[PDB]
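Read through the structure below, which is laid out as structure tokens, and then see the notes.
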Amino acid sequence: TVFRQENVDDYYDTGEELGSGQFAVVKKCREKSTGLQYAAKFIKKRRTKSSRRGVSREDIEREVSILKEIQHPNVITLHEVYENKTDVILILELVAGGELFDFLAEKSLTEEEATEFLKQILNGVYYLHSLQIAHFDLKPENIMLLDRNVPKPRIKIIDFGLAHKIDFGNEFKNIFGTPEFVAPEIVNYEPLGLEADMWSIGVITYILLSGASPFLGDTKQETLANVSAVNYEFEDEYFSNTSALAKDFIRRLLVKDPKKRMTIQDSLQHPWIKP
Ligand SMILES: O=c1c(O)c(-c2ccc(O)cc2)oc2cc(O)cc(O)c12
Ligand SMILES: [Br-]
Ligand SMILES: [Br-]
Ligand SMILES: [Br-]
Ligand SMILES: [Br-]
Ligand SMILES: [Br-]
Ligand SMILES: [Br-]
């Protein structure tokens, strides 16, 4: 699939940089024709077949195809796509309140504050999983706040760079996210399904409640070994006044066997979450 090949600068003015990763840089921008503001994500293309620098066209097209499907208050939306020799440029919805990660670092939350974030995350993931989309990279840096200066910030899930359609219940690809947040089936290179996201949600919940990462070791290999062994516990110093029901919720997500793990529907009916 090809994208708009006119110069993006003829239609948009860029401003402040929002952030950058290994292959992407994201800049605030403003569309000239409407005055409306967006986030322009520049993804560097691969320069040759075999290269490791840049993102393969297959991977870029997958991300764009998935983004085109989605319209939900808790997930980032796609406005337009441009490209030139060097980059594909995604014009995305602007979410300007920063990462949930940075929000956590500036402030543990109360259980109310934690569940207020978590419920939005669950709703976004319920939408995605209902469309058979696995995100595969859920973590606090991929949750963006609309406005961080309100008591209950609204959030949107971003970064669909590892996302896949799961049309046969599982996928068997080169898929590996951030060690602190990946499920054991990812660590063990096994077929992956929607269940992997639910594990990541368990890790996020543990962090929201305690300010500590449940599997984090001194090196990435230690973290991955910890994940595979389900080597986590609820430290009393962090969890002494946390409700047992919140611990139960986490415990039913951080389960090695993806078949016994709570699904997104299970998580919405769980007594800690259900109204
Ligand atoms: O740093 C990042 C970032 O800030 C954003 C972003 C911010 C506001 C938005 O409205 C949309 C995206 O996305 C990203 C996507 C990546 O793949 C890598 C990144 O580093 C970021
Ligand atoms: Br700006
Ligand atoms: Br579902
Ligand atoms: Br993070
Ligand atoms: Br994004
Ligand atoms: Br690590
Ligand atoms: Br699910």
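Sequence positions for chain A are given in Swiss-Prot numbering; the residues included correspond to 2-108, 110-277, in order.
Cβ coordinates are placed from backbone N, Cα and C, and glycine is handled just like the others.
According to Swiss-Prot:
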ACT_SITE  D139  active site, proton acceptor
BINDING   19-27, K42, 94-96, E100, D161  ATP binding site
MUTAGEN   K42 to A  Loss of activity, apoptotic function and of autophosphorylation
Please report the distance from the Cα of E94 (ATP binding site) to the Cα of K42 (mutagenesis position), rounded to the nearest angstrom.
10
Enumerate same-chain residues with a sequence separation of six or more from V27 (ATP binding site) and a Cβ-Cβ distance below 8 A; give 'none' if the list is empty.
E18, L19, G20, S21, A40, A41, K42, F43, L93
When you put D139 (active site, proton acceptor) at the centre and draw a 10 Å sphere around its Cα, which of the binding-site residues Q23, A25, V96 have their Cα inside it?
none
Number of other Cβ atoms within 10 Å of the Cβ of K42 (mutagenesis position) across all protein chains:
27
Would you count the other CB atoms within 10 A of the CB of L19 (ATP binding site), including those on all shown protein chains?
20
Return the residues near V96 (ATP binding site), defined as same-chain residues 6+ apart in sequence whose C-beta is under 8 angstroms from its C-beta, sorted by sequence, else 'none'.
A40, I77, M146, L147, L148, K158, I160
Distance-selected recorded positions near ligand 1 (C-beta under 6 Å), from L19, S21, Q23, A25, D139:
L19, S21, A25
Tell me, by DSSP, whether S21 (ATP binding site) is helix, strand or coil?
strand
